[PDB]
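Single-structure report; data block below.
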Amino acid sequence: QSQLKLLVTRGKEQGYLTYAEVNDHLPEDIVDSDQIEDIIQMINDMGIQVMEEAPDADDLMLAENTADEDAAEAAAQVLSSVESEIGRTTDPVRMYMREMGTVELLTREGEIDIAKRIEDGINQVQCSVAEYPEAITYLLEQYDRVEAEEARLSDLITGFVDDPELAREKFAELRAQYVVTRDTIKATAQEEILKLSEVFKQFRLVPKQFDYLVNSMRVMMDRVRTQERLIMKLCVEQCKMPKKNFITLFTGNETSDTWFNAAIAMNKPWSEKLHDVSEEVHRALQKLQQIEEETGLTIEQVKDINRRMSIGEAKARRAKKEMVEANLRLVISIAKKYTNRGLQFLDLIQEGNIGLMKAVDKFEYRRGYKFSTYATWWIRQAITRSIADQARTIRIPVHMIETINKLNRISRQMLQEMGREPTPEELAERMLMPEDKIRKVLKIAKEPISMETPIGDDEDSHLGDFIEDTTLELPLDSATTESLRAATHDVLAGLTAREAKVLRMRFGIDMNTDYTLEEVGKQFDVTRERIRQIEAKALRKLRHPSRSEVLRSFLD
Amino acid sequence: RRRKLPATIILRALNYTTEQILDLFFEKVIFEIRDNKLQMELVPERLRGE
Ligand SMILES: C[C@H](CCC(=O)NCCC[N+](C)(C)C[C@H](O)CS(=O)(=O)O)[C@H]1CC[C@H]2[C@@H]3[C@H](O)C[C@@H]4C[C@H](O)CC[C@]4(C)[C@H]3C[C@H](O)[C@]12C
Ligand SMILES: C[C@H](CCC(=O)NCCC[N+](C)(C)C[C@H](O)CS(=O)(=O)O)[C@H]1CC[C@H]2[C@@H]3[C@H](O)C[C@@H]4C[C@H](O)CC[C@]4(C)[C@H]3C[C@H](O)[C@]12C
């Protein structure tokens, strides 16, 4: 028993179901605007569609009752749905509204907290980069590029932290310290590398360079990790390497042969097959050793560096996450203004979200100002740019849109300070434009009208049914062309052999591309003035009527 | 065009006593108990149809 079991019966027991019923018999929930739509459509597959206030006549409701099929899952669907009162929030607006509703407002001091964590993550990863002798090589390579004049002074740095003169001298002393600490490699070298890294902390690289350096170190670590994974894969899977002893002997170094030669000494039969692919495996171990020879430090500090970079990145990512979910409400608040420029609401809020992400990433708390005011600028800029760009069907550059808007504002102003209206000349008056381009921009403003717009109802006529295609040449003209070809073929047949070939070849009559004088002469092997003269003599002699009368009348 | 409510609530939500409602909507027949017997004040018109 429910509040619909008594309805579904009526529906087919009394033929129909008036609106009043399906209105009051609903539970309490999913009353949402037109949530009924789905239950009415299900009830419609049984035969109802009652009119305004339940009329009757009309013995015809069973053809449409049969025209809605046996398969009645719907019945089950409705039952389940209306027997659970899970909010059937179909409209994405509501669900997103709740999703944002979950994250409470991250107050001011929380925001400065997360800003400190972001800064700390970035600084952590920057220190981590400092710590392997293949990152300063490329630094100096592109610094020389910039100084040697193979690059530009603004393509590598955007101001240090505690003038080009100062940068040049610091890189001189960097070169000196670097070379001395590389020579001194043979304990002491680790301390001197630490001191070089501590001086290198001074540098700030252009964002693109920071991305490229993290990417170069990422791809070298990719080579390391892929080589290690493939070596341990080939070993454990082809040599049947017990994975606990794998851990014990292989783990720690992954670079020396001690576990290699202990496993081959282990006397296992797969240990003997180990030579079958010893060349490959040991070549991969050697390549890894060379990679660490250009690393140079060890095989544990690679682990340390990758884990610290991941940790820092994760921290920063999480902080930015916090900020964005806290300011989503701000984004939507700013969105409400632009809703009615022929774009959907949710697209706007998404553009605002992108602007908020950028703002968050570029925000500086040390300036001492509140975050919301700063983010507003990027959210509004992004929203405006997206509405401008994705709005019109025939996309229009943003400056032209701004000019159209300005024109509109001026038009309205003058229309209401003038009474009648502004003529295009008067608009040109208020603008410095040459008055010529005013009408041009006025033309540009027209928003294509919908092809399906209903015409004055002679019912079931739309607009598309009128527009005719001028492309189609009339069948008359095709008959004309056929007659033309026939008459030209007969008059050519009247001509001599070589005159015929001259006229056919100079043009395309009965052949593909038409050959010019020199190529036709080549095909005759006589290429000279005589061939054009033959063309001209044929033309002149065909001027005479009786040969021309057929085409003389054929002119149009 | 909402759900269907019962309707004396309206007629009572203006702060209306049940007794006053009965006095508004129905004439009254008053009986007297005395001598352990019962009598009714008869208006013959009202008997039509019984
Ligand atoms: C939306 C509008 C519907 C008009 C309509 O439905 N009239 C119904 C008129 C009915 N009456 C008054 C004639 C009476 C009936 O005949 C008798 S009864 O009242 O219905 O009983 C559509 C249908 C034809 C469209 C015009 C054409 O594209 C040409 C032109 C293109 C320009 O770029 C923009 C302007 C123009 C004028 C368009 C405007 C607009 O886009 C129109 C009027
Ligand atoms: C909107 C308009 C309806 C006019 C109408 O309904 N008049 C009703 C006139 C009624 N009266 C004045 C004659 C009195 C009658 O006695 C009343 S009654 O009709 O008898 O009820 C229809 C009729 C002619 C149609 C245009 C032509 O195709 C040319 C052109 C083709 C393009 O591809 C699209 C644009 C153009 C401009 C078309 C648009 C549109 O499609 C028009 C204007």
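Chain A residue numbers are taken from Swiss-Prot; in order, the displayed residues are 6-167, 213-236, 243-612.
The way this entry was determined, per its header, is electron microscopy, 3.6 Å.
In case you wondered, yes, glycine gets a Cβ from its N, Cα and C as well.
Residue environment of A:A553 (mutagenesis position) contains 7 other Cβ atoms, counted within 10 Å of its Cβ in all protein chains. What Swiss-Prot notes for the published mutagenesis of A:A553 to D is this: Disrupts the interaction with Escherichia phage lambda antitermination protein Q.
Swiss-Prot gives this note for the published mutagenesis A:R596 to D or E: 2-fold reduction in activation of class II Crp-dependent promoters. A:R596 (mutagenesis position) carries a helical DSSP state (H, G or I). A sphere of 10 angstroms centred on the C-beta of A:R596 (mutagenesis position) encloses 9 other C-beta atoms.
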Collapsed DSSP category at A:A553 (mutagenesis position):
helix
Alpha-carbon distance [A:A553 (mutagenesis position); A:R596 (mutagenesis position)] in Å:
17
